[PDB]
Amino acid sequence: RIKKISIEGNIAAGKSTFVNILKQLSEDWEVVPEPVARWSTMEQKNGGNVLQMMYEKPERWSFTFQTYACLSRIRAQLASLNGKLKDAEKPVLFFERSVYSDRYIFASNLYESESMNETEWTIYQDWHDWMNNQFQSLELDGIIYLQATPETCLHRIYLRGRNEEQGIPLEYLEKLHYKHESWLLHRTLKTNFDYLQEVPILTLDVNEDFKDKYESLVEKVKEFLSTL
Amino acid sequence: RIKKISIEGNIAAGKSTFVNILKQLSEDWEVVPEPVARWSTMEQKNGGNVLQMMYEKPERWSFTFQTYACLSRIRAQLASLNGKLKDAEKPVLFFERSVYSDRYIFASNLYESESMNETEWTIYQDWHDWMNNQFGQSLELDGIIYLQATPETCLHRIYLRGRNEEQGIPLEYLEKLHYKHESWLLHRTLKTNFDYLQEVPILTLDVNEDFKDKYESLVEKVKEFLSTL
Ligand SMILES: CCCc1sc(-c2cccc(OCCNS(C)(=O)=O)c2)nc1CSc1nc(N)cc(N)n1
Ligand SMILES: CCCc1sc(-c2cccc(OCCNS(C)(=O)=O)c2)nc1CSc1nc(N)cc(N)n1
Ligand SMILES: O=c1ccn([C@@H]2O[C@H](COP(=O)(O)OP(=O)(O)O)[C@@H](O)[C@H]2O)c(=O)[nH]1
Ligand SMILES: O=c1ccn([C@@H]2O[C@H](COP(=O)(O)OP(=O)(O)O)[C@@H](O)[C@H]2O)c(=O)[nH]1
């Protein structure tokens, strides 16, 4: 009876910020943060290690990293359905990214950049396809695309304060942005989960700094939710 | 309601020879051969490849092969439990190994001979717990039948099994695989991430003496074992 809405958007688009803003604005409203952002305790010590290796050597470590990331996401999102919103009136949980951006943006990207050979890729896909066919549970009631140019998205990357991330190209973001535009806006991308061809989507221009001014976003957020 | 029985032992000790004989005695018994055995569908290509990839460079492919081998088992065992044995009156499902074979025999040996690194093995264990408890609950065993054999018999049998890419698969390896079965199934040193297993019955068969035409004492022991359940 909880509505599930994934917030999607290229690295540094403004998600962790928007999802936090939104948390403060209702008791029916809860977030699930991104675990690799938690990495970015048994899981922390492990994601901690693989993400570092992800950087140090990506073609050895990408499979291992995509599989754990997804496992941790699924684990974290299930923990949220229990821990919250048992009582509330119109409960909403805002997932920070989804199992679907795990496969069709990041892992895909890694494959296309040759960080996963075909066996790793078809093994991951099998792994992903089977696992999530077991579960309607985490299935998304809707999506909010938080759209931000790599121009915007590089301009935003600098500020955050993280030793591990400071080096990331722009061309990279143009693959993800492209991967993001094709799935969420241009709406072409094929997926093996059919309902992703018909889940309600909302695209919000997150270009302007929305930290000191966000009401307009939230209205469309609220107006979007009153339709699902 | 269906009984689930795991058949455990060393590479080419005869778990397929036994399992292949038990399925044919009774309408009510069926068999779930392990994933890996078949690897010597897209899971077939996936499996042959990851298998040869791992031979060359265990240190590179142990985590991958290992995670793939055990998802494929959880899947196969679940399908039989919810598919096969439709109206048997006394229903027994014999597994060719189990998801403890995978982890506490094969994953442990590979981690402990440095084909998996610390992070690889700790992720594996984390995934393994969770793959079983979301998806693998109704695979809980009612017993284990352990084909116990000395480490030497097996190499001979790999020459008999003909398998060329294990043509001279090392002796020393079989000997390693051999000491973890004892601890697990003979003494109970190897306590595990799994509560019910401590109090789970185990039938042990010394199968050094060849038996492919003389399996009736061994088959008598199983029927006795099944009744205490
Ligand atoms: C931004 C912190 C997490 C990292 S580190 C990283 C990375 C590290 C080293 C190399 C790399 O790119 C792989 C090679 N492609 S390339 C630059 O065209 O040669 C990516 N990608 C990522 C994003 S992949 C990802 N997958 C998920 N499933 C979830 C999630 N948040 N991120
Ligand atoms: C079909 C052959 C599968 C292979 S290949 C392989 C292998 C190949 C090359 C080197 C290698 O070295 C391991 C070294 N450990 S040692 C010599 O005992 O100290 C192992 N181990 C294995 C067994 S891994 C495994 N995991 C399972 N879960 C199930 C199963 N039947 N087998
Ligand atoms: O409109 C914005 C959005 C984000 N940030 C800052 O940029 C850094 C990273 O952005 P964010 O975490 O929003 O990106 P995400 O990874 O969440 O998309 C953080 O220190 C934010 O405070 C900002 O200054 N203005
Ligand atoms: O009592 C036996 C047990 C095994 N084998 C031979 O040992 C080889 C390997 O046995 P299997 O494939 O059953 O071993 P698993 O790995 O499944 O234990 C086969 O060629 C069998 O013919 C045999 O001749 N008599």
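Residue numbering for chain B follows Swiss-Prot, covering 20-59, 72-260 in order.
Structure determined by X-ray crystallography, 2.2 Å.
Placement of Cβ uses the backbone N, Cα and C atoms for every residue, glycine included.
The number of other CB atoms found within 10 A of the CB of B:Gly28 (ATP binding site), across every protein chain shown, is 25. Taken from Swiss-Prot, the feature ATP binding site applies to B:28-36, B:188-192, B:240-242.
Feature annotation from Swiss-Prot assigns substrate binding site to B:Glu53, B:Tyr86, B:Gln97, B:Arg128, B:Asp133, B:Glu197. Mapped onto three states, the DSSP output places B:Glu197 (substrate binding site) in helix. There are 17 other Cβ atoms within 10 Å of the Cβ belonging to B:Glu197 (substrate binding site).
Quoting Swiss-Prot on the mutagenesis of B:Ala100 to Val: Strongly increased catalytic efficiency towards deoxycytidine; when associated with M-104 and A-133. DSSP gives B:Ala100 (mutagenesis position) a helix state.
Cβ environment of B:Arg104 (mutagenesis position): B:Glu53, B:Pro54, B:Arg128, B:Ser129, B:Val130, B:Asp133 lie under 8 Å away, each six or more residues apart in the same chain. One mutagenesis experiment named in Swiss-Prot is B:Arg104 to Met, and its note says Strongly increased catalytic efficiency towards deoxycytidine; when associated with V-100 and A-133.
In Swiss-Prot, the entry for mutagenesis B:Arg104 to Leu states: Strongly increased catalytic efficiency towards deoxythymidine; when associated with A-133. The structure shown retains the original residue.
Per Swiss-Prot, the feature active site, proton acceptor maps to B:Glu127; the stated evidence is sequence analysis. Long-range neighbours of B:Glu127 (active site, proton acceptor) (same chain, six or more residues apart, CB within less than 8 Å of its CB): B:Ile26, B:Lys34, B:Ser35, B:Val38, B:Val50, B:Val51, B:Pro52, B:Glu53, B:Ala56.
A mutagenesis experiment is reported in Swiss-Prot for this position, B:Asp133 to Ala, and the note states: Strongly increased catalytic efficiency towards deoxycytidine; when associated with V-100 and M-104. Strongly increased catalytic efficiency towards deoxythymidine; when associated with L-104. Cβ neighbours within 10 Å of B:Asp133 (mutagenesis position), excluding its own Cβ and spanning all shown chains: 24.
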*How many Å separate the Cα atoms of B:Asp241 (ATP binding site) and B:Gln97 (substrate binding site)?*
31
*Measuring CA to CA, name the entry from the binding-site residues B:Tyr86, B:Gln97, B:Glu197 that ends up nearest B:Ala31 (ATP binding site).*
B:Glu197
*Can you tell me which of B:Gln97, B:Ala100, B:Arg104, B:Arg128, B:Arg188, B:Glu197, our recorded positions, come within under 6 Å of ligand 4 at the Cβ?*
B:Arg188
*Of the recorded positions B:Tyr86, B:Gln97, B:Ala100, B:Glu197, which one sits closest to B:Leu191 (ATP binding site) when you measure Cα to Cα?*
B:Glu197
_Modelling gap (12 residues), B:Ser59/B:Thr72 Cα distance, angstrom_ = 14
*With the Cβ under 6 Å from ligand 2 as the test, give me the qualifying entries from the recorded positions B:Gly28, B:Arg104, B:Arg188, B:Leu191, B:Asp241.*
none
